Amino acid sequence: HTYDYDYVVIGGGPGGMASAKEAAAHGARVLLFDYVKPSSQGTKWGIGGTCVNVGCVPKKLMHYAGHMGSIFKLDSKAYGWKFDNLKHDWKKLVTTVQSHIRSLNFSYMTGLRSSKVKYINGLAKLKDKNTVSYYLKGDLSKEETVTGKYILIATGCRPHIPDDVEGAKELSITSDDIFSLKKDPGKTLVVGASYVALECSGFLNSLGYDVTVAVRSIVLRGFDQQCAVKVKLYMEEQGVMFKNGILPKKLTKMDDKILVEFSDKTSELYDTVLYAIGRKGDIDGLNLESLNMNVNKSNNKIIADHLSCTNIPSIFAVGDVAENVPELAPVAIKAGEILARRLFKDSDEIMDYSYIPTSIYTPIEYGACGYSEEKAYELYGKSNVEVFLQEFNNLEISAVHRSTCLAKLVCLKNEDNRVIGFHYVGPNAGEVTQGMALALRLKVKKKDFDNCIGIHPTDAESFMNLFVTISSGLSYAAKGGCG
Amino acid sequence: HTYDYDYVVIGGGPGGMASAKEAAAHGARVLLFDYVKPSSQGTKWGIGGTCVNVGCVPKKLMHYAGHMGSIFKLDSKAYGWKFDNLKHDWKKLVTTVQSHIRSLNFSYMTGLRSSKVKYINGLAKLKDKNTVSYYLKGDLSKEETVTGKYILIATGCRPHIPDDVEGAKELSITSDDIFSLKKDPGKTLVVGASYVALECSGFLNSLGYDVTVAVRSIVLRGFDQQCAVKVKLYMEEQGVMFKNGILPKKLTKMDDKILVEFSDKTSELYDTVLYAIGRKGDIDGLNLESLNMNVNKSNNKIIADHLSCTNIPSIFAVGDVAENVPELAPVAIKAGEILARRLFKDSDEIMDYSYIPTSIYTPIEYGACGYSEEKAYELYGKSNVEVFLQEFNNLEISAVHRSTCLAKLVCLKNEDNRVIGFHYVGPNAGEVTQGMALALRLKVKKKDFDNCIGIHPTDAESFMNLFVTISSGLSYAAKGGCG
Amino acid sequence: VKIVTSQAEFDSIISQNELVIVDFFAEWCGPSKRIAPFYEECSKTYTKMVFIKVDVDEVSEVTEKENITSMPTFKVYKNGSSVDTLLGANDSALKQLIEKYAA
Amino acid sequence: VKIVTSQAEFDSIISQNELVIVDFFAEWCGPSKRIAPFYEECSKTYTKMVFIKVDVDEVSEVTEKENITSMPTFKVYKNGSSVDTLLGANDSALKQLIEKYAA
Ligand SMILES: Cc1cc2nc3c(=O)[nH]c(=O)nc-3n(C[C@H](O)[C@H](O)[C@H](O)COP(=O)(O)OP(=O)(O)OC[C@H]3O[C@@H](n4cnc5c(N)ncnc54)[C@H](O)[C@@H]3O)c2cc1C
Ligand SMILES: Cc1cc2nc3c(=O)[nH]c(=O)nc-3n(C[C@H](O)[C@H](O)[C@H](O)COP(=O)(O)OP(=O)(O)OC[C@H]3O[C@@H](n4cnc5c(N)ncnc54)[C@H](O)[C@@H]3O)c2cc1C
């Protein structure tokens, strides 16, 4: 049987590109579509997906801008640096951010052509189980078709603004808009309790904006709540206001500002409203109902098995668009790559979704991998789980007199205190967590932490002498200081 | 047989205190001496040892001061922060540093009395194999004696200024002096190629001082030379001058400055000369010849076996003062604690000195654990060692347009590429290395790194997709960017 | 106020005096210099108590004897015996203590 | 100079022209704006060559066709065919190339 291509993938994000490059290195003729449908506010960007354009990358860059601000304001004087007229320029930051994103667009493109993947900037959809019909440049004037031996859907997600709130869609921005915003954000309401919400709140506030967060959930659902609270608390100390249990019910434009009326009937004027209440699968324009592919609402996500197969044998899904897969770039990339090998290199690897490490870039950072305390109690029983922990002061911070940090390990008593949960709150969380994540995959036990020599002075060494347990009921507060 | 104390230790540094506190928790009557002999410049400090007073602690604090400076000067403009009249105050920094050191003095003291260890601020020495004669406050007016079932020497080291260089001892400062220096350092010559030398040069330069390093041969002996070079190079780019293969031969005071004449007959005016060419065992005043205890020169260090025994059965040595033991605080602490248990709790633990992690706080940081490339070639043969590596750009740095970073793994082909060397150059090295060090002790293999999911974006994730090898001869340069 | 500078001098003032309140402070301690001016105010106001400061670094033996573990610490001595102990730089907390014995 | 802005226009100038040198540059690229004024100077000096700039982000299809992977890239086209390719912002390197075909 003959096909135009061996592999045709819809999505030039991390999952799609990885899967495509990898399939081409094992002989396949690959074609990849990436087109960017405009945001609620009509924003668009180049090749690469969510991560490079409107996710991890510009997120991390603005975090650094804000973390920088905190250093000038909180720590610089104590350390002997003096200056005047400290101010921040929103436009300048955006150009630096966008300019570096544009460079990544280019390298990602040249990366595709080197790997021998044909790239088409076209809006794509399913005709039948081996045929994709694309619209070149997204124009509906000229439709084309192409066939493939295997089709991968990796269309990712987009931020969801709710239907049943008046003026939201028309007035608010999302993460697709914030990293390229042409105006100063000004006084800002952020709606949502996800890390995106917390991270954006964080940097806008560090930057010097009056920032409010509206939550009718709990901060960081599914993360360890002790850490989640410590992070929230720290953000409150830094100036971000939280309206707990209240959300906007109406939004009205008036005099280039937004009047927001909340569920509690109170109302408030803002300069910008950023919705960050969750993302949904970008499948609507893919014509999946026609092949009767089973999907889930309200994820709006494709149901795929452990081998990334949909209920259509020639069609596959990796990454954000697939139900129950962690929404991290490295996860989409590895799943993509593994699928590409099972298909075109006769591999029998299976994507492993356990012990995935992650890290949140809030004004105090939090890295984690494995089970939270609560979820460990739930699944193994409280009396079979030991929790080691310690609150402590970061050395560089504690000398300023502006606990900052928490080191927490979650262990299985019946498997010799093998570590199944790692959680760390404090500076450079992503850098600390990576090696630890690896240790958890090697089935590390608590005594292994004890016999490892620590690096002094670092926040990470706290995990190497951790002895207070939750069930000892002893204090794990930060000592000192003075005291 | 009856003794005044079960355990008498000489040294209130990390090793001595740890060994004393630990022995007291297993029943012992412990007495600990700590007295601080003045520096070459007559500088002294409180309880705690080298680490807290004139080492890791004030080092890390000043590093933070200088790293802060680099951020204002190199990155802040690109990120939108504007300010005027940026300057640094040496006096202010020293008070912040010293004030936090003083707080640690206090907590260390109250820590000793809580553990039930008797502390005497006295200069101590050996009478015989179970007797210590001390001088209270270091006065020679009143000598006292005390006996002990076991004696621990943990007197550490002191910086060594050479005898055969005219005016060195009389004119130069050392690490004992720099963290409390009353004057601005001004234009500074640093002599030495150790991490102390590199670290001090680093921060003085970040702080804004004209800094020269006299180096003989190569920097960071013992460390991976690829990383050592990358670090040097980066320091050169930031402004520190290196005089390679030349050292001072004479130093002369004149007009409150120091004229230095080098081996190459050239000469130069400096404000401050800091010697950092190595430390020596502080044993001279201990009267060890009288018990015929075997020591080594030119370490001036006590020879101790793997159980921390000297050739005198009642006498032991841990930490810096002991030959061939890594000069890191956590190393002294663990050895101390293990000795305390073998002695007073019938333990048969043995201090493990393999895979000790470390981290250098140079203006680009470098963390390491395990073998360098070269030493692996030497001990296993080049053809049996694979080296994976990758130069890359830190995300936050590469957006400034001011390779920054290197990730390098060293593996044994004949043990399934088990990792025996980890080396990382880039920001937050100490935080990155800790979890990795642990992984090396779990006998991690290169494929384990490959199956661990990465945390994006972080410098540490570079180790999770490392595929260029030295023997592939392929490029491992940083891509981009532009390009 | 008046600052004690030896062990002899310290027990002397707890001996030959009926009501005495003591401020245990450190020169490198933030909150102990902060509550320090407010302490000078009660010196004059409540003359039914002799106010004294002890530096913790300086009179090492007294600091070991009163069980000083955090600064600022306040201890009330009546008839030569410690009866109350307050840890903290709260101006409000200190006012409630000196009133308990003087006013 | 003159900046090409489509695929049609691009192959047109490599067709109906004998000697043509092209500057592949990016707006976000440091070294491509840096060697950019010096490029304007050879425009007038060596009229035995038609000088053109192509933005790499803008004419995506040309950039895929000439194998542009780094900026600034310089490609010499003689009789409609690429013959030389220089990668770098060295003013010296560019002078050696334009002299190879024009002067
Ligand atoms: C604000 C924010 C911050 C984040 N931060 C992090 C972080 O710090 N670390 C981390 O690991 N993860 C982060 N993420 C998550 C991460 O970006 C995603 O998991 C990652 O993008 C993987 O998604 P993907 O590869 O499956 O597809 P996506 O990256 O979402 O991209 C899919 C591509 O498909 C395209 N597309 C859709 N339909 C079509 C069509 N019909 N034709 C052509 N093209 C189409 C899209 O335009 C898009 O380019 C963040 C996300 C957000 C929103
Ligand atoms: C500038 C600098 C930076 C450093 N940075 C780091 C770092 O970042 N990380 C790290 O892990 N390590 C660092 N170190 C090393 C670390 O300080 C030592 O490894 C550690 O202090 C060793 O502890 P010790 O108990 O063996 O000896 P010491 O800490 O030196 O303690 C010895 C004490 O005993 C006293 N003494 C000597 N003789 C007598 C006597 N006869 N009677 C009474 N007292 C006596 C001394 O005053 C001294 O305080 C650094 C060292 C320096 C110099």
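Following Swiss-Prot, chain B residues are numbered 114-515, 532-612, in order.
If you check the header, you will see the structure was determined by X-ray crystallography, 2.5 Å.
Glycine is no exception: its Cβ is also placed from the backbone N, Cα and C atoms.
Taken from Swiss-Prot, the feature FAD binding site applies to B:127-128, B:147-150, B:163-164, B:168-172, B:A237, B:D433, B:440-442, B:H585. Other Cβ atoms within 10 Å of the Cβ of B:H585 (mutagenesis position) number 24 in total over all chains.
Swiss-Prot lists B:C169 to A among its mutagenesis entries, and the accompanying note reads: Loss of catalytic activity. With a cut-off of 8 Å between CB atoms and residues at least 6 apart in sequence, the same chain places B:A442 near B:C169 (mutagenesis position), listed in sequence order.
Following the DSSP three-state reduction, the secondary structure of B:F219 (mutagenesis position) is helix. Using a 10 Å radius centred on the Cβ of B:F219 (mutagenesis position) and all shown protein chains, the other Cβ atoms total 26. One entry in Swiss-Prot concerns the mutagenesis experiment B:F219 to S. Its note says: 12-fold reduction in affinity for TRX1 and 25-fold decrease in catalytic efficiency.
Among the mutagenesis experiments that Swiss-Prot reports, B:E450 to S is described with the note: No effect on catalytic activity. Counting every protein chain shown, 21 other Cβ atoms lie within 10 Å of the Cβ of B:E450 (mutagenesis position). When secondary structure is read from DSSP and collapsed to three states, B:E450 (mutagenesis position) falls in the helix class.
Here the residue is the original one, but Swiss-Prot notes a mutagenesis experiment at this spot, B:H514 to A: No effect on affinity for TRX1 and 2-fold decrease in catalytic efficiency. Reduced to three states, the DSSP call for B:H514 (mutagenesis position) is coil.
Quoted from Swiss-Prot, the note on the mutagenesis of B:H585 to Q or A is: Severe loss of catalytic activity. Under DSSP, B:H585 (mutagenesis position) is assigned to coil, being neither helix nor strand in the three-state scheme.
Residues annotated as active site, proton acceptor in Swiss-Prot: B:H585.
Here the candidates are the mutagenesis positions B:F219, B:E450, B:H514, B:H585. The one whose C-alpha lies nearest to that of B:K172 (FAD binding site) is B:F219. Using a Cβ-Cβ cut-off of under 8 Å to chain D, none of the recorded positions B:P127, B:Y148, B:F219 qualifies.
On a Cα basis, B:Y148 (FAD binding site) lies 49 Å away from B:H585 (mutagenesis position). In the deposited model, 16 residues between B:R515 and B:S532 are left unbuilt, and the Cα atoms flanking this gap sit 12 Å apart. Cβ neighbour density within 10 Å is lowest for B:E440 among the binding-site residues B:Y148, B:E440. The subset of recorded positions B:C169, B:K172, B:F219, B:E440 lying near chain A, with Cβ atoms under 8 Å apart, consists of B:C169, B:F219. Close to B:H514 (mutagenesis position) in the fold, though at least 6 residues off in sequence, lie B:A191, each with a CB less than 8 Å from its CB. Checking the mutagenesis positions B:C169, B:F219, B:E450, B:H514, B:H585 for a CB within less than 6 Å of any atom of ligand 2 leaves B:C169, listed in sequence order. Here the recorded positions are B:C169, B:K172, B:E450, B:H514, and none sits under 8 angstroms from chain C, going by CB atoms.
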